[PDB]
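Colleague: This structure is in structure tokens; I'll ask about it shortly.
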Amino acid sequence: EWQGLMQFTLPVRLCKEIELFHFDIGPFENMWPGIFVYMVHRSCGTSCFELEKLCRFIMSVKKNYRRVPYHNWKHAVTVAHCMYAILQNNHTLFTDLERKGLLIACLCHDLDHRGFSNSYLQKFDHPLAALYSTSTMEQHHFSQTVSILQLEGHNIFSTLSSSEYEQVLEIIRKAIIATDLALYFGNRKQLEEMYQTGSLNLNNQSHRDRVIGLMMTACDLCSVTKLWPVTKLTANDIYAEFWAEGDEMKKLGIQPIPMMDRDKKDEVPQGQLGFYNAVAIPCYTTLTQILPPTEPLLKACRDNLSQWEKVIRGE
Ligand SMILES: COc1cn(-c2cccc(C(F)(F)F)c2)nc(-c2ccnn2-c2ccccc2)c1=O
Ligand SMILES: [Mg+2]
Ligand SMILES: [Zn+2]
């Protein structure tokens, strides 16, 4: 599988399509690993990584995504693409280290997800919960990523010094961690303060780290920024998963929260409207103020919000 991927070229008609934020990968399934390769070449160059090791990696990574309805291989590619799109529109912002790691981080950010939130894991005493007390799944995702690097001929970062090596793993570590929604609220709130007092400074490493955190979350949630038909269907995949976690609580005899209860299909529209207002819109709003080129995300997020309102009011 890994040998045939090196001989892949992206069809010319997509070269320009990919660059857009609202580009949907849904119909290009057997090309997804190629599209990732493509994204790394444009974003770094062919000289950056060793092609042989890079292909083994993407296939291993692919292998360890599970057949869950939403936290799967399609979602990893979708998220990676959004990060690509961000980086290409902010070419001057990031160091060579950041560009590389961040794409890797996005690809691996939900490795070996089982379909369960941190709550369900910390509630019913899962082994992972015993190991990882905070950011449970997120620390595991990083475990998985490190273990895949350490396989034979999978270490894509071979050609870097000790110093450069542990820098990029720290970037990847904190990035993947920042994908937990619990930390987004703090992070985002700290960044609004620093922008409106004008104390934000990207020379400051801890300020850079906060921004990258927000970029992760913006990328993670980017399915709310696609065109309406795609966003609509991606929602069905999210709730299928929410509802399966809820049916694991019903099996014991417990009513889950309304979000995870399939008896309340009828409230999904309102659930979305709530989620856009409290989470999605402030995310892209704050991202845009720090990185104006990412305005198209905010625009798209707004358009879908309207659409859910029309649904709510019966149109
Ligand atoms: C009500 O609809 C939705 C609720 N959540 C959500 C998720 C967790 C916690 C909470 C908390 F805020 F309730 F804590 C809300 N996430 C999404 C969503 C849209 C895109 N990715 N994504 C997502 C993000 C993370 C996990 C699953 C899905 C969503 O559409
Ligand atoms: Mg995750
Ligand atoms: Zn994710």
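Following Swiss-Prot, chain A residues are numbered 721-1035, in order.
Here the Cβ of each residue, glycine as well, is placed from N, Cα and C on the backbone.
Swiss-Prot feature annotations, pasted as is:
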type	residues	note
ACT_SITE	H791	active site, proton donor
BINDING	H791, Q992	3',5'-cyclic GMP binding site
BINDING	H795, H829, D830, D940	divalent metal cation 1 binding site
MUTAGEN	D830 to A	Loss of activity and of zinc binding
MUTAGEN	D830 to N	Reduces activity 1000-fold
BINDING	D830	divalent metal cation 2 binding site
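Give me the structural setting of these features: burial, nearby parts and distances.
Modeller: For the recorded site, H791 (active site, proton donor), the DSSP three-state label reads coil.
DSSP assigns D940 (divalent metal cation 1 binding site) to a helix in the three-state reduction. Proximity of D940 (divalent metal cation 1 binding site) to non-local residues of its own chain (separation of 6 or more, Cβ distance below 8 Å) is seen for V799, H829, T899, given in sequence order.
In three-state terms derived from DSSP, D830 (mutagenesis position) belongs to neither a helical nor a strand segment and is classed as coil. Sequence-distant contacts (6 or more apart, same chain, Cβ under 8 Å) of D830 (mutagenesis position) comprise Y785, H791, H795, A796, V799, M857, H861, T899.
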Colleague: Which one of these recorded positions, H791, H829, has the sparsest Cβ neighbourhood, judged by other Cβ atoms within 10 angstroms?
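Modeller: Taking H791, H829 as the recorded positions, the minimal 10 Å Cβ count falls on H791.
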Colleague: Ten-angstrom check, please: count other Cβ atoms within 10 Å of the Cβ of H795 (divalent metal cation 1 binding site), all chains counted.
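Modeller: For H795 (divalent metal cation 1 binding site), the 10 Å Cβ neighbour count is 23.
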Colleague: Taking the Cβ of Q992 (3',5'-cyclic GMP binding site) as the reference point, list residues of the same chain whose Cβ is under 8 angstroms away and which are at least six residues distant in sequence.
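Modeller: In sequence order, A955, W1028 meet the Cβ cut-off.
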Colleague: Quick check: with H795, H829, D830, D940 left out, which same-chain residues have Cβ atoms within 8 Å of the centroid of the divalent metal cation 1 site Cβ atoms?
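Modeller: So the additional residues around the site are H791, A796, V799, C826, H833, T899.
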